[PDB]
There are 2 protein chains.
Amino acid sequence: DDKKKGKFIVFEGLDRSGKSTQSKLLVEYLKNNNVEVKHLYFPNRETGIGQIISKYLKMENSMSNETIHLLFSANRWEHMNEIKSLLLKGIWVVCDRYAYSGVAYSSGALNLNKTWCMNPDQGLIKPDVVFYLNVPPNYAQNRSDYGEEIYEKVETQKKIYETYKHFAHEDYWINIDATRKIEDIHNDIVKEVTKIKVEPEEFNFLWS
Amino acid sequence: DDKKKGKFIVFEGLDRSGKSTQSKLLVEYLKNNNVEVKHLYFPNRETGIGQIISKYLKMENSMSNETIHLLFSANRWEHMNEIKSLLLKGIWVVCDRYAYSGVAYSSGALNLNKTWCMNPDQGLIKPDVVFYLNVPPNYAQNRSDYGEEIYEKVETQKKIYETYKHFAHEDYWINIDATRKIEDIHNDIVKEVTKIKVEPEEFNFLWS
Ligand SMILES: Nc1ncnc2c1ncn2[C@@H]1O[C@H](COP(=O)(O)OP(=O)(O)O)[C@@H](O)[C@H]1O
Ligand SMILES: Nc1ncnc2c1ncn2[C@@H]1O[C@H](COP(=O)(O)OP(=O)(O)O)[C@@H](O)[C@H]1O
Ligand SMILES: Cc1cn([C@H]2C[C@H](N=[N+]=[N-])[C@@H](COP(=O)(O)O)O2)c(=O)[nH]c1=O
Ligand SMILES: Cc1cn([C@H]2C[C@H](N=[N+]=[N-])[C@@H](COP(=O)(O)O)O2)c(=O)[nH]c1=O
């Protein structure tokens, strides 16, 4: 028996838009209602690949557009095992950033070619739902530690914001106004996650 | 002015089939007839990525099929700059292994999905010609240091040999019997490379 028992939820969004904050809250909420959950995020900067992705973002190095893109996708693929497993077991996975981030950022910030960009992530496990913490490009420039990494320039974030729309109208995509109080965002999130039916199912894969 | 002045030639083939030997010879031959040439090979195991690709082959680590595949492609992309440059300048590039190796090996040894496999290498510079040093899967098991790396098992090489055929009938593909004396292989190679017209041209990209 291999059906998919856990639930896989992804947060997406501009930089400094509260992805962590909201993923932590969703996690603790679920912990509270007795649902085993594992928090992951992407990129995972601890693996070999991650380490390279990391220097790239911190501008400790440079690499061509297509290399870093590929590196990002690879990084997700090295977690498909863990994820299938948790999900097989009934552990929900709350993830922050996934392939959506890949296409969005590469195609927006590095003028890559949307189909080209999706291609390598194609076949990755599809999540049950994506929460897009929607915020205006200039909004987050105020937050905590903005500007400390390669893509954290208003002009660039404006470019990215437009590419996120490439999923904006997709059934699993759930826009969320993220310019509000933390607990307002949190509650919308919960209301939507309760709508969910649990029930073992079959896995689905990007980009269906 | 950006037209492509050098010539780009790729050697392909099973393991221990004399790719190096023949690339060295072609290089020295060209050096002899006053043609600037830069020898490269793939994977390049010196870069960040390379280092990971390396442990993989030496079985010092493991990674999922799709990760290593992606890592291989990425590795080629980090050389598109160097290569375009040499070629722009009129430096010929003799390369040993390219995308053909990628599709061939991943799809054969790791049952990946041919289109999936080609997708990430799509857009890489197309070479002028591929010399496929054709040898039977059991032939090379005798050579120098066979078996010291992950794919060097007759049963696996048999699997790969069949996937190389995925280009076998392509105009740029040039089969070469490689079960012969070194200098016979060398001469066929030269005869074919002389056929070439030099003449600045436009670049072409896989997978056209
Ligand atoms: N709704 C909010 N209102 C005010 N500050 C916030 C809000 N959400 C996040 N922050 C703050 O902004 C910074 C970025 O939040 P974070 O969740 O780390 O963003 P992301 O994970 O999307 O990069 C943090 O210091 C956090 O405390
Ligand atoms: N035509 C040949 N006849 C006999 N031995 C060969 C021939 N070609 C290569 N070898 C030997 O086999 C080994 C593998 O050759 P190499 O060019 O390194 O293969 P590849 O680069 O394709 O892995 C080397 O030790 C080389 O000396
Ligand atoms: C996961 C992923 C992230 N990114 C970018 C988005 C983020 N922008 N910045 N800085 C950065 C990820 O770092 P943070 O998720 O910790 O904010 O990587 C990609 O370009 N492609 C990807 O596939
Ligand atoms: C360039 C490339 C090589 N390979 C394999 C072929 C070779 N098989 N072995 N062992 C190995 C490359 O090492 P050598 O080219 O030095 O023989 O990597 C791939 O699987 N994908 C690739 O994209």
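Residue numbering in chain B adheres to Swiss-Prot, whereby the residues present occupy positions 3-210 in order.
The way this entry was determined, per its header, is X-ray crystallography, 3.0 Å.
Quick reminder: no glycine exception, Cβ is built from N, Cα and C everywhere.
Annotated in Swiss-Prot:
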type: BINDING; residues: B:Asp17, B:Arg47, B:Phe74, B:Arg78, B:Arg99, B:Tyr107; note: dTMP binding site
type: BINDING; residues: B:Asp17, B:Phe74, B:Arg78, B:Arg99, B:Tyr107, B:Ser108, B:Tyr153; note: dGMP binding site
type: BINDING; residues: B:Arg18, B:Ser19, B:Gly20, B:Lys21, B:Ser22, B:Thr23, B:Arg182; note: ATP binding site
type: MUTAGEN; residues: B:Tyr43 to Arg or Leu; note: No defect in catalytic activity
type: MUTAGEN; residues: B:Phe74 to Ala; note: Loss of thymidylate and guanylate kinase activities
type: MUTAGEN; residues: B:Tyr107 to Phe; note: 4 to 5-fold decrease in affinity for dTMP and dGMP. 6-fold decrease in catalytic efficiency with dTMP as substrate. 65-fold decrease in catalytic efficiency with dGMP as substrate
type: MUTAGEN; residues: B:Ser108 to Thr; note: No defect in thymidylate kinase activity. 2.1-fold reduction in affinity for dGMP
type: MUTAGEN; residues: B:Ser108 to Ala; note: No defect in thymidylate kinase activity. 1.3-fold reduction in affinity for dGMP
type: MUTAGEN; residues: B:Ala111 to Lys; note: 8-fold decrease in affinity for dTMP. 4-fold decrease in affinity for dGMP. 439-fold decrease in catalytic efficiency with dGMP as substrate.2000-fold decrease in catalytic efficiency with dGMP as substrate
type: MUTAGEN; residues: B:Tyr153 to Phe; note: 2.5-fold reduction in affinity for dTMP. 2.6-fold reduction in affinity for dGMP
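Take B:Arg18, B:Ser19, B:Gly20, B:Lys21, B:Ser22, B:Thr23, B:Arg182, the residues named in the record as contacts for ATP: the widest Cα to Cα gap among them comes to 15 Å. The two recorded residues, B:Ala111 (mutagenesis position) and B:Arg182 (ATP binding site), have Cα atoms 26 Å apart. For the binding-site residues B:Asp17, B:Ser19, B:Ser22, B:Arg47, B:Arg182, a Cα-Cα cutoff of 10 angstroms around B:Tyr153 (mutagenesis position) retains B:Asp17. Less than 6 Å separates the Cβ from ligand 4 in the case of none of the recorded positions B:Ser22, B:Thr23, B:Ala111. Long-range Cβ contacts of B:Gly20 (ATP binding site) within its own chain (separation 6+, distance under 8 Å): B:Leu135, B:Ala180, B:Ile184, B:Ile187. Not a single one of the recorded positions B:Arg18, B:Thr23, B:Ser108 has a C-alpha within 10 angstroms of the C-alpha of B:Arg99 (dTMP binding site). Scoring each of the binding-site residues (B:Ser19, B:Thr23) by how many neighbouring Cβ atoms lie within 10 Å, the top position goes to B:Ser19. With a cut-off of 6 Å between Cβ and the nearest atom of ligand 2, the recorded positions B:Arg47, B:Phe74, B:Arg78, B:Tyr107, B:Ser108, B:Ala111 reduce to an empty set. By the criterion of other Cβ atoms within 10 Å of the residue's own Cβ, the least surrounded of the binding-site residues B:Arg18, B:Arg78, B:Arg99, B:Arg182 is B:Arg182.
When the mutagenesis positions B:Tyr43, B:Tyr107, B:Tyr153 are scored by other C-beta atoms within 10 Å, B:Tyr107 scores highest. Neighbour density at the Cβ, taken as the number of other Cβ atoms within 10 Å, is lowest among the binding-site residues B:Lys21, B:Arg47 for B:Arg47. Nearest Cα neighbour of B:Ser19 (ATP binding site) among the listed recorded positions (B:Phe74, B:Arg78, B:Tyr107): B:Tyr107.
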